[PDB]
Structures are given as structure tokens and as C-alpha cells.
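Beneath this line is the structure, given in C-alpha cells, with notes to follow.
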Amino acid sequence: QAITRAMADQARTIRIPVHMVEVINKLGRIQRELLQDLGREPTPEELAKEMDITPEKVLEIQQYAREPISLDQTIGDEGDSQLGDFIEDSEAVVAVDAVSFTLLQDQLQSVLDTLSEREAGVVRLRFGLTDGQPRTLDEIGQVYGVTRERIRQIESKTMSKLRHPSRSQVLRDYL
Amino acid sequence: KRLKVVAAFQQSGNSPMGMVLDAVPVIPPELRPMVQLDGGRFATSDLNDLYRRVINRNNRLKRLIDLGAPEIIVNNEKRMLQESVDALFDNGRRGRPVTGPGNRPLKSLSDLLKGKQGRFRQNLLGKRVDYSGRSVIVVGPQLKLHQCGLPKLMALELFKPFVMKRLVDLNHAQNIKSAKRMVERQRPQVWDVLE
Amino acid sequence: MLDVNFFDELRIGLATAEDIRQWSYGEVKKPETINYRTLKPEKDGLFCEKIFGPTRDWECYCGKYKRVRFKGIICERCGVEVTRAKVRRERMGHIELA
Amino acid sequence: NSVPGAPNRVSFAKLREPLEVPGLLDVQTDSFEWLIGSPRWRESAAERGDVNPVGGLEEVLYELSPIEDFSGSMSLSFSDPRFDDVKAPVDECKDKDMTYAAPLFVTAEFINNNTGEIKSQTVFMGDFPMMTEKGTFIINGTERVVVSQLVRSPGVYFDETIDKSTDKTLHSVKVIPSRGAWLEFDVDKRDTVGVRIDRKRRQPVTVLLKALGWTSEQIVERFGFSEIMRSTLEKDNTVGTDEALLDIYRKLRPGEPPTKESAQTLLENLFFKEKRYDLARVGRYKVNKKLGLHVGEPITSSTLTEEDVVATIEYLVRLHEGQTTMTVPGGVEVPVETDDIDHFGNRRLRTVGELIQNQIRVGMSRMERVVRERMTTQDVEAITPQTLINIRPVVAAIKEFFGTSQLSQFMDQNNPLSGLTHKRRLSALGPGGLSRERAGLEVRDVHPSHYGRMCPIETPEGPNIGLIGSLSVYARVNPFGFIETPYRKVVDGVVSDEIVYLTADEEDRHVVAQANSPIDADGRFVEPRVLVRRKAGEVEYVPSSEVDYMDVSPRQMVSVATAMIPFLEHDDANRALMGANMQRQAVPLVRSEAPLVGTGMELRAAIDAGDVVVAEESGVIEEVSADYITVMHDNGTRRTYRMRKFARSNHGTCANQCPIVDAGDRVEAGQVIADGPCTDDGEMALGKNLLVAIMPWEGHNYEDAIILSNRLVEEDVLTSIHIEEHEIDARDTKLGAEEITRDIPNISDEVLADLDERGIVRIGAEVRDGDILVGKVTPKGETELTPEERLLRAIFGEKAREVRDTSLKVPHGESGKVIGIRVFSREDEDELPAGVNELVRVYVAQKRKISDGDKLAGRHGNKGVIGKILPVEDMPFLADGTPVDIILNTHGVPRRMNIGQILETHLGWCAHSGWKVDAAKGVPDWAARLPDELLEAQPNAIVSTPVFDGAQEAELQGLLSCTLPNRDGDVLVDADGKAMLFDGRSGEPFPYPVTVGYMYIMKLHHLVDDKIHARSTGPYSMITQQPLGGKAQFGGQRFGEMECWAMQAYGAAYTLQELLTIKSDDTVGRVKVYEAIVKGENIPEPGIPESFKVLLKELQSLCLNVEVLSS
Ligand SMILES: [Zn+2]
């Protein structure tokens, strides 16, 4: 019992609960016992029939039991490099989309400044540009001394003027 | 020979207590990445395995001490802890190296700082650089001594931001994204500004 | 120590246990790396976000705060200090040996 | 000739070959036949060792059985290994990526010695991969080839050493058996001996001979003449067999108290038990030959015996005395000498049979362990062989061998010769071999025993030089693993036709003659002194009457890749080596014209390479088409050869097959029916016949550069069809499913024109770098939707587009048309990997023309890139007006020592223009030995030249003398080979004539299109922020420390810091620099490299308090 429990929750780099390492072990044993009796690899639907459970769960457990690999094992037939040299860092900044984002921000500032200042501020705090949080209408009213219906109307004015092709063409290109 | 280290421990204000170790540091996770490859397969730097071994041995020793066990088992666990820290700091220095899957020695901290493949002479002294290319050479007998030929495609790829700016300024592309699209599509106007 | 490329000397010496626990931002005490299903790191594991900072930028474990406006505040629930995400390359752990 | 469809290749060969070259694939087919035990191999051993006809699988099964328990009352045995029909024919297993394999069946006998019951269960052993007719395996669709390995044959190896102190000689031995513990017997620095057992440096022979049940009287009786061992036995200092046993126990198993019986049984279980020490069947016979123990007894009891040890002692001690011959009591006399480790009589060859045998042996060892565990845990009579058997380790072992092993590698097939040479190649690295770092200088050298066995020319130029080579053309592998070559035996100066085969060790005790000797057809050499190869590899003169062997033919020492080089004997060894290596990497062109000047080996090499269709059975052709040929055999029935058209080779070349027969012709069994990629009329053709002028032209052919005319580009003389494949799979994901669909977000329509609604490119549509190939869309999940994105959709009404378009796009720098699309999916009830549910693979091909930078070379070692392709006007042309096609420099040939290709050039011009020798007043003096039918040659006539018996200088000069013109009366070239030619640039004639003639050139697989790479800002690695490397990834050139030395020496500091910090490492530096250069602003100050911070954290993690101090 102690050995099995320890091998269950301690022998894996990605720890797996015993309750379902049990079913991985049982799936493996039944598939390799049926393989020799039938002569072929057991299709997961037949394995599910032996499971009394849905096959999709069988594929899920099959892909769960797969263990991680090492980043530093030599990958070539000849020993010259490791696996980790060929993995791209996804989290790294593209260094191209950053400049694009900055220029898009500049274009947005120019477009908003072209619009009337009240509308620009309304939309800026509506979508939370200058700050971290977009705000609801009542905040806009409390900061501009107007009712929320008036803010809805000025927002209607904003996207109405923003559909103007002068801004529409100059901004739609940025995609 | 003894004085060579004794005098160093004397005149320098560091206690030799640091020779023995009872609290082991843990490298940042991003320096020992666990990343999912395309296909669901997972990769690790073998450091997670050694750290896991250290953690397992330490926890089991804690359990043995708290529970109360005959001194033989406690001594065996302490020896395993010592050998696990041994493997973590320098695998294969003492005894046979700690081996994982595929029957290969595991890369400890020391092996990450040794030889050609170590950090010092592979990433610090010489680095892979951007804005560079490589191609076959062909004799250029009509060139001048200070000149050299350059393939058009390689020159375009190298001077990408340069032609990007120089063409978005000449109003060929309205914005930077359009300039990138022209460059990747290799529009005819690109070559003139490239030259 | 501010990493501004204004350096006068680089020093190396033996590290005592007091320095080792001074560097660390917590004590890793579980051999758990990634949840097999949720694909997230665990608590006090080798990849714990509380010890080593958040994996995703400006989010705690349960996502109490998903906004830039929370800077430098350690959440009361999981203790993940909501900040930039490359602190996982900077912060450090430590193990107290039996 | 002797080939039904052989083109008329006239030959300059003087003497005839008594035997034809054997099927050059016989080292792969025969070994696998031995492995399986097919009836062909069964009858093969019937007259070549029928004393014990047993296959590899049969041998392993017999060795394994019987397996029993601790009690011995219950046991299991294996017998009757029977195979089965293959699951699917070759092409479909190459299509849907399944291993070409067949089920394996064996019979298991369950015995129960307690009472006695029988259970003969036919258990399914597993799925054994099979070997195809070409000698290549198929694993997961890919075509893999295993190579034979060179290792030290287990046995006994005496050697000599100088102490370099008092110049005393010392003799050591190393009985090195496979799967056992070594014994090192030697004479120490002082007088006594050293008997190192399993690396323990104590205890001279005194304790060993005593431990064998002897005492002082035996060791003093056997050794009274050897004063060394007399002194040793006097220095015994131990009396008592049990004392010697415990002393051994000290240095054989310390850490456990010894007992009276533990050491006695330990010695037997260590050396004389065939489970912990079993020198293989090769090792036992090697020991027997080395010591003369058994000379007429069958092979049994592979474990080492005691008389072997005593004979080793006697041999070593007599060697230290300087004795010549040792006669062991109870055996024949054997001469006493040191054993060379590189002599091919001590280096065996593990073919495919031996390697698969070893892997099966490991699998059966695991089988025996698991069945031994299981046979006891279950009660008697409730246990059956099926439950005793769990075939998992055997298939695991075979899969381990075939994949992720460096001795069974990806087939190198870009022309028939590369496929031919990849098999029948001898390697030395791998499990049981020596690594290149482990390899010394001595092993890489050519041994005198290499002659006739392993070619001394064919070997790669890289670090692996000498480590791996190629088999000879006449070489044979003995059924014993040793290599062996044929040779005719001469008696009293009479040459016999009887061909006998000798190994490396059997050659020393004989005297072989020269290959090309002045034979008078009566067996008698006209001069007494003949070039012969002596015992120790020495070459010397000797009268004729005492020689007893001769080479079967010239070109016996050379391989098949080097036998195709004309005028080989006129070339330096290095240039011949490189020429043989570049022959392996030619590309298949679209026409593959046969070479004018070559060797007879081209026909055989093309025929048995397996990629040319050969009519197995004779008969008339029913019908011919590009796709297929229907041939009607004489016995009513017909056979349809399905031609393979435009198949991608493992290196992305073309493998088209064009039939060369008509609808009403008759073809004989063995005649070539269709040509492969690089074959013309069934003979090897790896290049084209190009007119050559050897003048140095205006510096465009400077430093091995080669200039070409635009005729080659326009006439498609050198152009290759190149095919690439692009796999892409849609797999299940927690986000849902990825769809192969046209619902691709934010894409135009001009790029959507060439996709079907199924979502993939239309067949026959042109693509290029960056174009989309398959539309695969993945659920994006969630992320930070930028507020700016919300304003963006608010301006145009664009949908959120909730999915991520990670579609497959053509990678950078390629284009061409699409050839085929193969799609598999789960609803197609296919055997897809668990996890993926669509997988589509697209084939894109482009007719790659010849351009600057492409490497062109001859088969004589001359190489070079295309300096320029200048138009037909600017080409030196002869008085007839035909422009030259290729111009090469003249400053390389005399320095680099490859004058053979100049002779090839002249012979090619003679063969092209045609010739006739005036036989009016008798034959001229030079043509007296020239064979008939070679005195007349029509224009564009093909010739042949054996490598070591070819056209001589006088014959070639005479041929050049009479070189009748084609159409007009114009002898363009003079008697000395040079010809006048008119400049195409200025127009005036060149002051002096230059050599011109037809040369056979080949395009190598080092094209510049797959060799140009550049990047501005690509991806970066995880741990350190350095950019990755390679062409598959976006790359980035490595600026190593050696270039750092140069930049520091220049005194350029800002450039170095730029190349280190911001151009490579400093992330904020990278983005700021890119923003500044795009914004047209000044590049900012470089920051601190990230890799240094990584190093600092790593060093901190090593308990090293490292802090950087500002002040
Ligand atoms: Zn949290």
C-alpha cells in the first residue's frame, strides 16, 4: 500500500491523483491483455466497452497519462545541440507590434483631439484609456454635471461622428 | 597548503559556517521552464526533477523525524538527502550520475556553467545576433575594393525598418502596417526605396 | 544594485543560510509543479505564483484583480503580489532542510 | 555485357574478369534471410555449413529455452518461429505511415516436471518489421536504412609495450568477451605478473591457479622454463585453496564477509557460467583459432573454460620469453605473436542480422525475467503460457532499435548511387563502437588488411573521416561475421578459374599476386618477379613459382562509388575521395543524359539500385503508358508494373520513372524496363555532357569558380524538380476543436481565390512565400481585448472574431506549384494519432533552374560555385561556331593534382566527334594492344574505362590523332588536344590554343535557394533572450567569441557592445532600438544584457553570494 501510494503521487513530474492514476493503470493493463488475445491494438471504442464509460473519456485519460520530456536531451543523431535551443519564447515582446501599438495610440490621440473635448473625455473614460478602469454613465454625469441620458446622447454623437469616412479610412487601415 | 585556505578564512570577514548547508535556494521558475510543445507534449530543464527529488527526500526525512524511527532509517534518509543535494549542485561529481529517462546524465547547476556548452563561453562571450544573414560567396571581379555584392532579398530582409520608414515617409504606404504588408508582399515600389 | 550599468566592482563570497532565506520570497515545500487538469501552478510548489510572482500579467490566482490599476498590492486571498510577469525570472525560492 | 538490354559500351579493358560483380545488395538481403531463416537461406547454408542450419530467431529461441522455476518441477520452452504474410504492400504503408511488418508466431511448450502435462500454445510474438527487396525498412511511412557496424571481435588479444625506463619489453593480454568481466594478464614493471580481474590491481597468478583446485606442484610442473612465473610462484606468500578463494573475495566482492563456499561458486558464476560471462559463438571460435584448443569440434559451450585460461597463461608467458611457437598439451601448435586490433581478422562486422539479434536478445531477457517472476506467483495447473507471456517488451525493444537509434538512420536518397552507398556501408560509431572523441589517430588510418574488403578512398571528409567507410565491390560477409574477399589461386605458375574466398587472417599465410599481371593465358607470368602482397602487407618482388594467389580482377580494392570515376589511377587520393563523396550528392535532373566516358560499373549500379523497373519474367509487352506497363509473359499470364511518377525523395528531389520500351517489343528477364531518376537506358547518369574550355576567363572563373553559358538555362540542361511537403494537423483542445475551414478572420479575397470551400489550396495552383496553404482556425479563448480594439470595431462594425487564425502559411523563401493533397481524419476511420482528428499534407514543387551560387562539380574532385551565367555571345567559340558551355580555371588542376579529368576531357571529345584508325597498312603500333571494334567510332559514341585498367596515354594520343569531323571538313582540335577558339567579347582570336572537350559535370544538392537566410527581428529563446538558430526557425547568425577577438583587436568598442547587448540580448534595448529606427530617431544607449542577469541568478542559486556594488 505504501509503495503504491508513493509511486502514485510522487513518481510523476506532473502529479496525478491516485483516484485516476488507478484508471490509467487499469486501462493500460486491459489494453495490453486484450492486444495479445485479439492480435491487434485495441480501438478506444472497444476499450470503452470494456470500461463501461464513454470513449471520449478514454482518449482524455490516454492524453493525460503522457509524461513530460526533457529540454536538454540532444535531439540530433549527432550530438551538437539541445531541444531548448529550438523553442520560441512566446512571452517575449514582438518588438514590431509594440511600435505599431504606440503609433496606433498616437493616431487615436489625434483623432480624439480632432473631436470636441467633451466627447473625447467622455469616450476616453468610457473605455478607460487614460486610467485603468472604464466607467459607467453615472460617473460621467458626476464628473460632468449631466444626466446619464445626456451621456448616452453624447456617446451617440461620438460614434456618429466617428463613422465619418475621414476617420474611418485613416483608422481602419490599422489592422 | 592548509594555510592557503585558513588565512583566507581568517582575514576575510566570512564565517566558515557556509561550508555546511542547511537552507538551499531555488532558481527562478523562468530559468527552469516548463513549456507545452505543439502536440500536448511537455518539456522541462531536468532541474525540476532534481528539485523534486530534494523536496521528496526532505519531506520524508521530516516525516521520519517527527514520527520517530530507528536511527538506521534516519541515517539512510539523511544520506539520501546529502546525495540529492549533491546531485542538484553537481551531478556525477561523486559516484554514478543521477540518471533520468533515456539513460543520460542529468544537467545540474555545475554542468550549466562548464565547458563549451556552458553559459560562460556559449551565451555570454558569444551570442546569436539580429540584423544578420548568411549566403554563398561568388567572385565579384568587376567590383571595387571597398564594395561588395549583396542579394536583393537578403538586403530587403536586413534593412526592413529602414525601408519601412523611408517608404512610409514617401507616402507609398499610409501607415507602418501597410509598409510591412508591402515589404512582405515585395511590392515593386519597395525595390527603389531599398536601393 | 539598481542595474543601470553604473558598476564599480563585482563581489563573490560564501552565502550563509541567513542570506539564502533573505533572497527567497517564500519557502517551497511541496513537490508539485502543474495541475494535471487546470494547467496551473500550485501553492508552495516548485512553480508557486505566491512565491515567484504571477504567471500572467496583473492577475492573482483566482483573478480577483485583472486590471493595471492594481500595482504593488498583494491580494489577501492567495498572496500573489499583482505585478508584472517577468518577476518569475527574478524572484527566488528556498528549502529549509531537515 | 551479359545484360539483355545493355547499351553497347565499348571498353578499353585489356584482361577479362573471371567472375561478374555480385549483387551489391547481398550484405543486406542475405543477413535478413539468415535472421528470418527463409528457405533461400536454408539451402544457402546447406552447402556452406549445413553442420548446424539455424537462423537468428531460431538461435535466440533455442538459447532462451528452457526456462524454469527455482524448484525445477515446472518450465516453459519456445520453438518453431513461423512468420506470416505482410499486412500491406510497400506503397500503401509508405502512404498512410505504417511500418512494413508482418506478424510473428512461435510455439510455446509448457512442461510440469512434477506430474507432467503438455500445453502447446501458438502465441502471437508481435509485429516484426520486414526488409523490402531494396534492402530498406519502412517505419511510420519513412524509409530507414540500417548500416553494418565495425567492432572488435570478442576473443584474446596479446600486445607488446615498452616501459621507456629500462627498455624492458612487456606483454599484456585482454580477453575481452561480450557481456562479461575482463581479465588483464601481463608482466608488471618488476619481474612478477599482473592478473587484473575486473579492474582490481593486486594478486598475481599465484592465487588464480591455486583457486582452480591446483596447488604449488601443478604450477611448478607446468612452468619450470619460465623463470618469471617461477619467481612469481615463489612469491606466492599464500598457502591454501580456501585462503586463495578468500583473497579473491577481497578484490572481487568486498563489503560482505566471505565463507568457504561463496568464493568457489562466485568464480564459476563470474567466469565459467554462461549467464554472466558468455563470449559469443564468434568469440569461442576466435579463442580456439588463437590457441588451437579445438580444431574439429562443433561450436558449443560459449562460456569460457579453464583450459582456455591455462592456454592464455602459457601463450603470454612464452611470448614474454620471445618464443615463436606454442604447443598446448592436447592441441595443435600455434605461432606466438602479438595481435593487431585494427587488422580485419580481428574486427568483425555486425550486419543487420546481428543488431536485430542483439535487440531481440535484450527483449527475450526481459521476457525471461518477467516470466520467471510470474511462473511462481501462480498456482500449478492454473497457469498457461498465454498468461505467462506478455509480448510488450519485445515490440518495445524492436521499436527502440528502429527509431531513435543512430545505427539505423534516415535513408540518404537523392540519386540511385546515394541509396546504393548508404547500405553496404561500414560504420564504427554507436552502441559497442567508439565515438569520434573516443577515436584515436591509429583507428582512422588505412590498414593493409583493408585491401579488397573495405574501400580506402570512400570516406567522408568531415570529423568522421576514416571512422565510417564503404564495402568493396567484390567483398563478401562470411556466415561468421568476418569479412571476406575472393581471389584466384595460382598453382606452379598456372592460373585457375576456381574462385576461393579468403578472410583477412587467411591472406597472411599466402602470397597474392598483382591484379593486372602479364598473363599469357597459360597461367605463367612472363617475368619471374611480380608485384605481390606479402604477409605483413609488404609489397615486394618474388619469383613466379612460389606465389599461390592472385586478385580476381582490378578495382577489387575499391567500392562502387569510386569505381565510377574514369581515369582513377591518374588522380590523387584526396581528390578521388572528394569526387567519390560528391558523386553521392548529385541531383536528379529532368533528362539525365548518359555519360560518354565512364566505367562498366554504372550499368550494374543502376540496375541493382532497385529503382529501375526490371522485367522479372520474359515476354512480349502488351501495352505501354506513362502510368503503367502491361507485359505478357510467355506462359499466358501478364504482369502490370505500376510506374511511380513524381514521388518526393527523403531529401525533396524528384523520382520520376520514364518507360523506355515500345508497345510491341520483346523484353527478356533481367532487362531494364523503365529508368529511374538519374538513369538513361538503365545505366547511371548523374550529370550532363558539357563542352569545356580550360582557359581562365577574365576572372569570373577565379579560385575554383566556374562560368556557364545561357544555353544551359534556356535549354533546361541543368534544372531540377524539387518537391516539399507541409504537414498540418487539427487536434482536439480544451478550447474545443480546430477546424480546417475557410472561415479565416481578417483576410482579403485575392488570396482567397485559390482555396476550395473545404479550406485548402486548389490542386495545380501557384503559391509563394507567405501565401496561406490550409485554413485552420483555433478557438482563441480569451485575452485582454484592448480598448483601442473596441474603438476599432466601433468605426467599421467588425465582429469580435472569437477565434485565432494560426493557419499554415508557406515559409519564407520558396514557391512553386502544388502537386498533391493528402488528407486524413477520424471520420474517415483512419489510424490517426490519439489527439489529432484532421491531418492534411500538401506537396509543393518548383522547377528549380540553375543560377549563381549553385555548386557544380566533376567526378574527379574539382568543385566550385557558379561565378556567373553570361550570355551565349560572350563565350569562346571554335572555328565551327559552337560556343563552349562551361569554363573552368586552369590554375587549380596542376596544383591540386587531378590531371585525370583532363584525360577524361580529351577522351570525351574523341568519343563525341567520333574517330577511325586507318587500318590500311596494318594496325599502328599504339593500337596493337587496342581491342578490335575500338578502331572505329561513330559520332556521339559512348565508351568505357575501367578505373585501373583503362585507356593509356599512348592509346589516347593516337585516338586524338585521328578524330574525323562530323559534318564539315574541320579538325577543330590538333594532335595535342588544344584547339583554336574565337573570343566572343572582343572578337579577335585568342593568341594561343586551349584544351577543349566534353566533360561530365553534375549539379550538387547545395543549391543557393536553400542556403540563403537573413533576419531582422525574429523569435527568441526562453531561458536566455538570444535569438534561435537555424533555417526552420528564423535563425540569426552566431557571433562567437572568435569573432569577438577580431572585433576587440580592431579597437571597435561601440560596434561590439551593439552586437552584444541591444542587437541580441537587451529586450528593452531591442524594442527601443526598433522604435527609434522606425521613428527616424537616434538609437538610444545600450542597456544591460539579460543573459548576465540570468548568470547572476544561476550563480546565486549555487549558494554563492554575488552582489554588484555601485560604490
Ligand atoms: Zn490571486
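Numbering of chain D is taken from Swiss-Prot, so the residues present carry the numbers 30-1140, in order.
Looking at the header, which is where the method is noted, we find electron microscopy, 3.4 Å.
Note: Cβ is positioned from N, Cα and C throughout, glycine not excepted.
According to Swiss-Prot, the protein carries these features:
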MUTAGEN   D:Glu138 to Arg  Weakens interaction with TRCF and CarD
MUTAGEN   D:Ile147 to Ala  Weakens interaction with TRCF and CarD
MUTAGEN   D:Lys148 to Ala  Does not affect association with TRCF, but weakens interaction with CarD
MUTAGEN   D:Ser149 to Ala  Does not affect association with TRCF, but weakens interaction with CarD
VARIANT   D:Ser437 to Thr  In strain: vr3; rifampicin-resistant
VARIANT   D:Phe439 to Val  In strain: RJ37; rifampicin-resistant
VARIANT   D:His451 to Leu  In strain: SP28; rifampicin-resistant
VARIANT   D:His451 to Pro  In strain: vr8; rifampicin-resistant
VARIANT   D:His451 to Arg  In strain: vr7; rifampicin-resistant
VARIANT   D:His451 to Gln  In strain: vr1; rifampicin-resistant
VARIANT   D:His451 to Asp  In strain: vr5; rifampicin-resistant
VARIANT   D:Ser456 to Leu  In strain: vr11 and RJ37; rifampicin-resistant
VARIANT   D:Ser456 to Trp  In strain: vr10; rifampicin-resistant
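What Swiss-Prot annotates, mapped onto the structure for a quick look.
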| residue | record | DSSP class |
| --- | --- | --- |
| D:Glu138 | mutagenesis position | strand |
| D:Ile147 | mutagenesis position | coil |
| D:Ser437 | variant position | strand |
| D:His451 | variant position | helix |
| D:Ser456 | variant position | strand |
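Checking the variant positions (D:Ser437, D:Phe439, D:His451, D:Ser456) against D:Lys148 (mutagenesis position) with a 10 Å Cα-Cα cut-off leaves nothing. Fewest Cβ neighbours within 10 Å among the recorded positions D:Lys148, D:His451: this applies to D:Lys148. Cα proximity to D:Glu138 (mutagenesis position) (within 10 Å) is found for the following recorded positions from D:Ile147, D:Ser149, D:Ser437, D:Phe439, D:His451, D:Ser456: D:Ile147, D:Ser149. In sequence order, D:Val176, D:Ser177, D:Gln178, D:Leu179, D:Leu436, D:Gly462, D:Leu496, D:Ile497 make up the list of same-chain residues 6 or more apart from D:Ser456 (variant position) whose Cβ falls under 8 Å from its Cβ.
Ranking the recorded positions D:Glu138, D:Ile147, D:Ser149, D:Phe439 by other CB atoms within 10 A of the CB puts D:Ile147 at the bottom. A distance of 46 Å separates the Cα atom of D:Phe439 (variant position) from that of D:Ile147 (mutagenesis position). Sequence-distant contacts of D:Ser437 (variant position), defined as residues of its own chain at least six apart whose C-beta falls under 8 angstroms from its C-beta, comprise D:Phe166, D:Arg173, D:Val174, D:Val175, D:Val176, D:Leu384, D:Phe430, D:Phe431. Cα of D:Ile147 (mutagenesis position) to Cα of D:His451 (variant position): a distance of 49 Å. In this structure the C-alpha atoms belonging to D:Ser149 (mutagenesis position) and D:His451 (variant position) are separated by 43 Å.
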